[PDB]
Amino acid sequence: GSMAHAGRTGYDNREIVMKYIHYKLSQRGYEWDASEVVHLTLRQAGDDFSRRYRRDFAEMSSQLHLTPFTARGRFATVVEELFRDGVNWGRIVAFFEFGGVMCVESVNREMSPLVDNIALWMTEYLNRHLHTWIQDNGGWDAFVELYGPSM
Amino acid sequence: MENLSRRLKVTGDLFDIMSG
């Protein structure tokens, strides 16, 4: 199967989101369950993103103020502004990291059911607003080629 | 909020320029 892009359907994007969230929560010791080189590369890119982010800025969760009623709008506002003037792989990694932070904060704030919702919101946003761009810019394959090297 | 998205965006943009 070398003729088409890796993870080229919404079903694959869903799997990518669920595995990402499981990883980000596992880094905190929180167990949760709802292309392999793709999952691996995204783990690495998000971790390296976070390292850099934290060198410059305070904890991402400091800015959130989650409640069950407002979490969806909070997510939508941030992600809309992130992509308002365009998409690139760096912004996509930022999107995954933001989603991860939202999930971690939900669990910290004893709102663990929100994790399942956030997973849904990320999957829908990916499929509605990023997937076209991903296919048009080389698939997850291009991401693996660009972000594969560990620096 | 807006501040958060700007931080995510600029960090993202840096990371995508570095990949180039």
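Residue numbering for chain B follows Swiss-Prot; the residues present correspond to positions 109-128, in that order.
According to its header, this structure was worked out by X-ray crystallography, 1.8 Å.
A Cβ is built for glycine as well, from the same backbone N, Cα and C atoms used for every other residue.
Annotation of the published mutagenesis B:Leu112 to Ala in Swiss-Prot: Weakly decreases interaction with MUHV-4 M11, greatly decreases interaction with BCL2L1 isoform Bcl-X(L); the original residue is retained in the structure shown. Under the three-state DSSP scheme, B:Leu112 (mutagenesis position) falls in the helix class. Around the Cβ of B:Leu112 (mutagenesis position), the same chain contributes no residue under 8 angstroms that is 6 or more positions distant in sequence.
Listed in Swiss-Prot as a mutagenesis experiment, B:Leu116 to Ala is described as follows: Decreases interaction with BCL2L1 isoform Bcl-X(L). The C-beta environment of B:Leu116 (mutagenesis position), restricted to residues of the same chain at least 6 apart in sequence and closer than 8 Å, is empty.
For B:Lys117 (mutagenesis position), no same-chain residue lying six or more positions away in sequence has a CB closer than 8 A to its CB. Under DSSP, B:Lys117 (mutagenesis position) is assigned to a helix (H, G or I) in the three-state scheme. According to Swiss-Prot, the mutagenesis experiment B:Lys117 to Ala carries the following note: Weakly decreases interaction with MUHV-4 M11, greatly decreases interaction with BCL2L1 isoform Bcl-X(L).
Looking at Swiss-Prot, the entry for mutagenesis of B:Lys117 to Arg says: Does not affect ubiquitination by the DCX(AMBRA1) complex.
A simple way to gauge crowding: the CB of B:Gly120 (mutagenesis position) has 25 other CB atoms within 10 angstroms, across all the protein chains here. For B:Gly120 to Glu, Swiss-Prot lists a mutagenesis experiment annotated as follows: Decreases interaction with MUHV-4 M11, disrupts interaction with BCL2L1 isoform Bcl-X(L).
While the structure shown retains the original residue, Swiss-Prot records the mutagenesis experiment B:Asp121 to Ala with this note: No effect on interaction with MUHV-4 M11, disrupts interaction with BCL2L1 isoform Bcl-X(L). Within 10 Å of the C-beta of B:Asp121 (mutagenesis position) we count 15 further C-beta atoms, all protein chains included.
Secondary structure from DSSP puts B:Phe123 (mutagenesis position) in a helix. B:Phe123 (mutagenesis position) has a Cβ environment of 21 other Cβ atoms inside 10 Å. Quoted from Swiss-Prot, the note on the mutagenesis of B:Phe123 to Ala is: Weakly decreases interaction with MUHV-4 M11, disrupts interaction with BCL2 and decreases interaction with BCL2L1 isoform Bcl-X(L). Reduces interaction with BCL2L10.
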